[PDB]
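Colleague: Sharing a structure here in structure tokens format.
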Amino acid sequence: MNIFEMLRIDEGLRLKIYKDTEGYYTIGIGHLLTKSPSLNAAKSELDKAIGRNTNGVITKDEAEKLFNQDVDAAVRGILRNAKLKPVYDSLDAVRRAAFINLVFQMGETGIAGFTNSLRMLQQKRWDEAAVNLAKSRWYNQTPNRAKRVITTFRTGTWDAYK
Ligand SMILES: [Cl-]
Ligand SMILES: [Cl-]
């Protein structure tokens with residue numbers, strides 16, 4: 001198991017524009033297109049991201065390409081972020097994948113306040129961090145995915161995902 005397979009389980013793959021859990025226009029492997037309500041604004045962004053007139057549909061290859069870009073940008077953002085970087089550095093390989101998942105999902109941004117959880121993770125207080133992470137809109141909105149991520153942080157293994 002690796003970050004790609006992990007996120008592919010969490011996000012699924014859809015080749016036609018769809019709405020995500022928050023109601024946003026998405027495509028592929030969790031690739032957010034726009035937060036606007038307009039399906040046309042979504043088709044426009046999609047064509048712009050693909051470099052072709054897509055009519056809201058892409059191929060598996062095109063989906064995989066967006067995915068590779070997005071994981072690369074997720075990692076790079078973490079490494080550029082002064083709050084994130086030290087946590088990431090401190091973690092083992094599995095837990096690093098858990099942190100990447102969290103950022104892919106919610107942006108460098110929204111996780112902005114796992115301030116307390118982040119300090120807990122850096123300190124390696126696994127159980128306490130898992131408890132703190134669970135007190136979040138994140139956990140309440142997408143409880144099954146949150147549980148898997150949380151378990152990866154607690155345990156440092158891929159058990160939640162076999
Ligand atoms: Cl893009
Ligand atoms: Cl879920």
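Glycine is treated like the rest: Cβ placed from N, Cα and C.
Quoted from Swiss-Prot for the published mutagenesis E11 to A, F, H, M or N: Complete loss of enzymatic activity. Quoted from Swiss-Prot, the note on mutagenesis experiment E11 to N is: Loss of 84% of enzymatic activity. Record note (Swiss-Prot), mutagenesis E11 to Q: Complete loss of activity. The unchanged residue is displayed. Sequence annotations record features per position, and here Swiss-Prot assigns active site, proton donor/acceptor to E11, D20 based on experimental evidence. Quoting Swiss-Prot on the mutagenesis of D20 to C: Nearly no effet on specific enzymatic activity. Among the mutagenesis experiments that Swiss-Prot reports, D20 to A, N, S or T is described with the note: Complete loss of enzymatic activity. Here Swiss-Prot describes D20 to E or Q as a published mutagenesis experiment; the accompanying note says: Loss of 99% of enzymatic activity. According to Swiss-Prot, the experimentally introduced change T26 to H is described as follows: Facilitates transglycosylation more effectively than hydrolysis; covalently bound substrate. Where Swiss-Prot documents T26 to E as a mutagenesis experiment, the accompanying text is: Complete loss of activity at neutral pH; covalently bound substrate. According to Swiss-Prot, the mutagenesis experiment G30 to A carries the following note: Almost complete loss of enzymatic activity. Annotation source Swiss-Prot lists substrate binding site at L32, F104, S117, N132. According to Swiss-Prot, the experimentally introduced change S117 to V is described as follows: 50-fold decrease in enzymatic activity. Quoted from Swiss-Prot, the note attached to the mutagenesis of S117 to F states: 10-fold decrease in enzymatic activity. Recorded in Swiss-Prot as a mutagenesis result, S117 to I carries the remark: 500-fold decrease in enzymatic activity. For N132 to I, Swiss-Prot lists a mutagenesis experiment annotated as follows: 5-fold decrease in enzymatic activity.
I'd like to know what surrounds each of these features in this structure.
Modeller: The number of other Cβ atoms within 10 Å of the Cβ belonging to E11 (mutagenesis position), over all protein chains shown, comes to 20. In the three-state DSSP scheme, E11 (mutagenesis position) falls into the helix class.
Taking the Cβ of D20 (mutagenesis position) as reference, residues of its chain lying under 8 Å away and at least six apart in sequence are, in sequence order, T26, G30, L32.
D20 (mutagenesis position) falls within neither a helix nor a strand when secondary structure is assigned with DSSP, and so counts as coil.
Its Cβ taken as reference, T26 (mutagenesis position) is surrounded by 21 other Cβ atoms within 10 Å in the chains shown. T26 (mutagenesis position) carries a strand DSSP state (E or B).
DSSP assigns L32 (substrate binding site) to a strand.
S117 (mutagenesis position) falls within a helical segment according to DSSP. Around the Cβ of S117 (mutagenesis position), 23 further Cβ atoms fall within 10 Å across all displayed protein chains.
When Cβ atoms from all protein chains are considered, those within 10 Å of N132 (mutagenesis position) total 19, not counting its own.
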Colleague: May I ask which of the recorded positions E11, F104, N132 is closest to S117 (mutagenesis position) if we compare their C-alpha atoms?
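Modeller: Out of the listed candidates, the nearest Cα belongs to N132.
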Colleague: Whole-number Å distance between the CA of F104 (substrate binding site) and the CA of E11 (mutagenesis position)?
Modeller: 10
